[PDB]
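Inspection log for the structure reproduced underneath, given as structure tokens.
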Amino acid sequence: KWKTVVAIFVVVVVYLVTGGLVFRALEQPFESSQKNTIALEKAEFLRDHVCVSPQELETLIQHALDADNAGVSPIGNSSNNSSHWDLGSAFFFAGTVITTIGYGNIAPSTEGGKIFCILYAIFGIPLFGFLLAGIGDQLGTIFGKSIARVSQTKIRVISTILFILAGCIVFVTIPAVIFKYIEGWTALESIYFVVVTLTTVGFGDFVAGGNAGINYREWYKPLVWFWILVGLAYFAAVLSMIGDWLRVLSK
Amino acid sequence: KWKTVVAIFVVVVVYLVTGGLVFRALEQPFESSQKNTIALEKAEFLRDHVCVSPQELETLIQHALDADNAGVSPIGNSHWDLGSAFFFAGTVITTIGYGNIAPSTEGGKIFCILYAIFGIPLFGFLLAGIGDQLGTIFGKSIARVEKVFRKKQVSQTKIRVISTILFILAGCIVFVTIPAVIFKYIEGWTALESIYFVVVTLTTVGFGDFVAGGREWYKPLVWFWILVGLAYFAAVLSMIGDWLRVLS
Ligand SMILES: NCC[C@@H](Oc1ccc(C(F)(F)F)cc1)c1ccccc1
Ligand SMILES: NCC[C@H](Oc1ccc(C(F)(F)F)cc1)c1ccccc1
Ligand SMILES: [K+]
Ligand SMILES: [K+]
Ligand SMILES: [K+]
């Protein structure tokens, strides 16, 4: 019904205004705090280094930003020695496109690289959908056999909560602990990464195996994408199950 | 069947190796070209400015990077205003997650986790709602074509293929070509960068290398284009999905 569609639209628009107000209340004080710090750090630098003009300072910052924007860290020569487009790293980038996560820490800079990325996404994202539906069909049988073992609506609510918590331990809690010890992040940053990854939001502020100073094994990046594949397939199979049940409720 | 699941897995793994090899062939020469430039720009700066040490240079670059990472441009003298924070909220819900703006505060990260968990399904309900209404529009249009070939007897699969190609092209003009032209004139991007942005936005990949508005009605109209754009193409995938389930 269109009456409920317009109703959900109001709930969503109110939700974004609510969200927007909460985010600005939490972030704007720190944003203003950082803005004051960078202005002071720059001014104090020019005060200590008289041989540098404010104009040639700007040019150097721009050169450093353009380098980082390209994907090359302007910090040291040793950090530059590693590549972001190696056979392994470019395989994970491909996966980052296909899963619609799109971190953005690495992005195509080449005009041709952008053209191929457009075509790669258009044909590649449905190809992943087919794989995720495939694992989603097998997991649906696993879920179906587990509910058949156990009011049908109460059983189904108890079942779904258990499956959600099952995935929350196996694909959310356990891998977050691994990232806390491997990537050296805080308890929050680790959970935050896992959540932002599996929701396919992928901000890119936290990316697994991204620190130049980290001596990460060769099996790390493929196992991370494997965790993404099993983690996304699992919670997709759960949403498919809730969707199919809601369609039965409507009819 | 599990035989076809393992088959799709091989196709996908081969696709990522293929993709990975193509991306490195296209990007690694420019990546090495940039790496050489930054090393030279820094070294040439230190030779011109002798009063600056190589270490207190790194410290300044780090301060500039930490500022940009926080969302404050270290070039010249807000990203969390009522309007901008509304669009950020909309970026989370649509799963686009550009990343040009991201929660820095420990509490801001906590709220972002909870906001996504409850907010993304809420969008799914809205997108399904528009997807249901558009499905009736598509369904009534295919039922019109099938009424013509009732006595002419033309395979239902052929009718369904020509119709879907038309709906895909309809969305490609209205929500892909036309808005890309607007971004080319407004944001001042190149013809490629404009199409690339629209594609990376509507696929919800959202790299964040290109973000719209980075007038007051611009940011909400951009999210409105995103809402109708995602909903239209989600209605088309829903239609192809429902038909494939009937085929199985
Ligand atoms: N959640 C909707 C996903 C859907 O979105 C589109 C559809 C079409 C396009 C276009 F035309 F290429 F620009 C981009 C994104 C989609 C993404 C990748 C491949 C096919 C369809
Ligand atoms: N495959 C994308 C769907 C997405 O999947 C999840 C599910 C759960 C989680 C998490 F919160 F971390 F447990 C993160 C992502 C989802 C988000 C909100 C509700 C249900 C599912
Ligand atoms: K993203
Ligand atoms: K996404
Ligand atoms: K994304």
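Chain A uses Swiss-Prot numbers throughout; the residues present, in order, are 68-217, 227-327.
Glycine is treated like the rest: Cβ placed from N, Cα and C.
In Swiss-Prot this protein carries:
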| type | residues | note |
| --- | --- | --- |
| MUTAGEN | A:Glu98 to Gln | Loss of channel gating by extracellular pH |
| MUTAGEN | A:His151 to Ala | Loss of channel gating by extracellular pH |
| BINDING | A:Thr167, A:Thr276 | K(+) 4 binding site |
| BINDING | A:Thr167, A:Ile168, A:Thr276, A:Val277 | K(+) 1 binding site |
| BINDING | A:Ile168, A:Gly169, A:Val277, A:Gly278 | K(+) 2 binding site |
| BINDING | A:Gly169, A:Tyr170, A:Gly278, A:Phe279 | K(+) 3 binding site |
| MUTAGEN | A:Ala174 to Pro | Loss of channel gating by extracellular pH |
| MUTAGEN | A:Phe210 to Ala | Reduces channel gating by mechanical membrane stretch |
| MUTAGEN | A:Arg232 to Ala | Reduces channel gating by mechanical membrane stretch |
| MUTAGEN | A:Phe239 to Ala | No effect on channel gating by mechanical membrane stretch |
| MUTAGEN | A:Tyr310 to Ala | Near complete loss of channel gating by mechanical membrane stretch |
| MUTAGEN | A:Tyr310 to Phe | Reduces channel gating by mechanical membrane stretch |
| MUTAGEN | A:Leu315 to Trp | Reduces norfluoxetine inhibition |
Candidates near ligand 5 among the recorded positions A:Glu98, A:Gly169, A:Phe210, A:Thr276, A:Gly278, judged by a Cβ under 6 angstroms: A:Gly169, A:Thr276, A:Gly278
Candidates A:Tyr170, A:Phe210: member of the recorded positions with the richest Cβ shell (10 Å): A:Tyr170
Minimum Cα separation from A:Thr276 (K(+) 4 binding site), reported as the residue among recorded positions A:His151, A:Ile168, A:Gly169 that achieves it: A:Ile168
Listed mutagenesis positions among A:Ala174, A:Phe210, A:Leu315 whose Cα sits within 10 Å of A:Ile168 (K(+) 1 binding site): none
Cβ under 6 Å from ligand 4: qualifying recorded positions of A:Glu98, A:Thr167, A:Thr276, A:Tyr310, A:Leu315: A:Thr167, A:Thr276
Densest Cβ neighbourhood among A:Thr167, A:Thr276 (binding-site residues), 10 Å radius: A:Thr167
Subset of A:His151, A:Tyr170, A:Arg232, A:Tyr310 (recorded positions) with C-beta under 8 Å from chain B: A:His151, A:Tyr170
Helix, strand or coil at A:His151 (mutagenesis position) [DSSP, three-state]: coil
From A:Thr167, A:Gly169, A:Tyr170, A:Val277, A:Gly278, A:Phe279, the binding-site residues whose CA lies within 10 Å of that of A:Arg232 (mutagenesis position): none
Inter-residue C-alpha distance, A:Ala174 (mutagenesis position) and A:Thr167 (K(+) 4 binding site) (nearest angstrom): 13
Rounded Cα-Cα span from A:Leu315 (mutagenesis position) to A:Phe210 (mutagenesis position), Å: 12
Of the recorded positions listed as A:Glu98, A:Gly169, A:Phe239, A:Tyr310, A:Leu315, the one whose CA lies nearest the CA of A:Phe279 (K(+) 3 binding site): A:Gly169
By Cα-Cα distance, the member of recorded positions A:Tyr170, A:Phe239, A:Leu315 nearest A:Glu98 (mutagenesis position): A:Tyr170
Deposited-model gap closure distance - 9 residues unmodelled, Cα of A:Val217 to Cα of A:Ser227, Å: 12
Spatial neighbour of A:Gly169 (K(+) 2 binding site) that is closest, considering only the recorded positions A:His151, A:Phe239, A:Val277, A:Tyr310, A:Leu315 and their CA atoms: A:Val277
